[PDB]
Amino acid sequence: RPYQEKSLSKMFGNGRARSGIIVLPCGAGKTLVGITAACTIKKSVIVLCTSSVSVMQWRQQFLXXXXXXXXXXXXXXXXXXXXXXXXXXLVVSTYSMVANXXXXXXXXXXXXXXXXXXXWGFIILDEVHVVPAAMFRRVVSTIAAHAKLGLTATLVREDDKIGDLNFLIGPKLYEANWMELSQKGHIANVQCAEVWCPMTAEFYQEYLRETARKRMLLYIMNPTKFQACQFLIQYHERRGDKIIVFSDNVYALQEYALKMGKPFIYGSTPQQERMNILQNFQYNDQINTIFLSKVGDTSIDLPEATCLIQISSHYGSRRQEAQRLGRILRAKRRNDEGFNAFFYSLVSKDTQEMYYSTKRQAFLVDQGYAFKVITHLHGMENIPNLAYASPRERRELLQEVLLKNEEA
DNA sequence: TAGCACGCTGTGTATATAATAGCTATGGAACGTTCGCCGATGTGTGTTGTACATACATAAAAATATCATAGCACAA
């Protein structure tokens, strides 16, 4: 990819003594850039990752290059260990395993052999936006190499600590514009859209009488959000496109999941059921609407479903939802003549959550994506299958929300 | 006059020779029937001691957000 050689030209310029951060999309090949840099340096390279799936991907890249089984390419994890050799090495480690404090499973010595014997020379950190934390400062404080590299896709955080990475690892060298990359490769056009649904009177006065995170249980459970949600679901099913529903709250995800009758993936869920739901979403055309929480978004991103719906949200964590949204957008690439990606933000008027979703839309403006407002698409008035459209169901839902407030 | 005893009559017995008719024991082959003592040495289990792989509540980490309290500032 041209931008990858545009990033490698900086390494080809000076050669020795260099450190910086390279911003590349998730769908791009930053791991290939790490492989090329590993071929240019030829030394013990350590790749800092947070999940085993990324370790398996880096191992697959090592297989795409050459060798992995002979005593040279090592693997560090809490399950097994593998030997290494000087002058050339490729190993992937976990942040929580290298960090620690005093808990030990007779494996911290195996890491202190890679760090004690001084077999290093190249540092690779996956997702640098997570570095602003004490454990990563300890990791950097326990390592020292000749060349450092930071592979990440985003860096927008409101912790005011992203600027420290300019001296902890190095200043950002190349930031690729996702619009020009969309022109190089169709990574699904980004259509940002907020749905403005009216707010009922009872949920408005009860919403004002509530506060903190409890008023979210009155912002999400609005009947017009169920009507507009069903209208968007039936609309996308009529267009023949799969639907992914995001929710920062597990309770709302279970409510919409059970009321819509679709599979759901949330916390404390068996992994076999998660894999079954994933296979049903990949193969079965009857399941075109999945309800995914943060566990289903951080662990895996699927290239299907051009329809992304956002209902639940948390205060301040708008940039993280923009990063996950960006992961689902960049995950969809196949060079199509159309390829229209639709992001809907179900927001209710006069609520305290839309005013942060606007900050998320500001993050979506900083990336160059297109944003437009949507009050209501004509067609919901012709859907007799809408729930909570009658005053009876609205009063019953009001009583259910009041009971939910009495439980919390 | 009938059993008993005596004399008389018929039969089997052994033998060569042939005629030349049916009658039959024999060995083989095939189908249907009830039935199937103390000492020394060596094995033989079963609950269970030992043991391994996956589940699951814990520990912890890590990542973060929001009310309360002290101090400083402002008002009835």
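FYI, residue positions are counted from 1 along the chain as it appears here.
Heads up, header says this was done by electron microscopy, 4.7 Å.
Placed from the backbone N, Cα and C atoms, the Cβ positions cover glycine too.
Record features, source Swiss-Prot:
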type: BINDING; residues: A:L24, A:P25, A:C26, A:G27, A:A28, A:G29, A:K30, A:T31; note: ATP binding site
type: DOMAIN; residues: A:227-381; note: domain 'Helicase C-terminal'
type: MUTAGEN; residues: A:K30 to R (Swiss-Prot position 392); note: Lethal in vivo. Defective in translation in vitro
type: MUTAGEN; residues: A:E127 to Q (Swiss-Prot position 489); note: Loss of DNA translocase function of TFHII
Check: same-chain CB within 8 A of ATP site center, minus A:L24, A:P25, A:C26, A:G27, A:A28, A:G29, A:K30, A:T31: A:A153, A:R330
Candidate with sparsest Cβ neighbourhood (10 Å radius) among A:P25, A:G27, A:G29, the listed binding-site residues: A:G29
In the chain carrying A:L24 (ATP binding site), residues 6 or more apart in sequence that have Cβ under 8 angstroms from it: A:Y3, A:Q4, A:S7, A:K30, A:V33, A:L151, A:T152, A:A153, A:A176
Those residues of the chain, 6+ apart, with a Cβ under 8 Å from that of A:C26 (ATP binding site): A:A153, A:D301, A:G326, A:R327, A:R330, A:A331
Between A:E127 (mutagenesis position) and A:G29 (ATP binding site): CA-CA distance (Å): 14
Cα-to-Cα gap, A:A28 (ATP binding site) vs A:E127 (mutagenesis position), nearest whole Å: 14
Cα-Cα distance linking A:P25 (ATP binding site) and A:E127 (mutagenesis position), given in Å to the nearest integer: 11
Of A:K30, A:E127 (the mutagenesis positions), the residue whose Cβ has the fewest other Cβ atoms within 10 Å: A:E127
Under 8 Å by Cβ from A:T31 (ATP binding site), counting only residues of that chain that are 6 or more apart: A:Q57, A:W58, A:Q61, A:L151
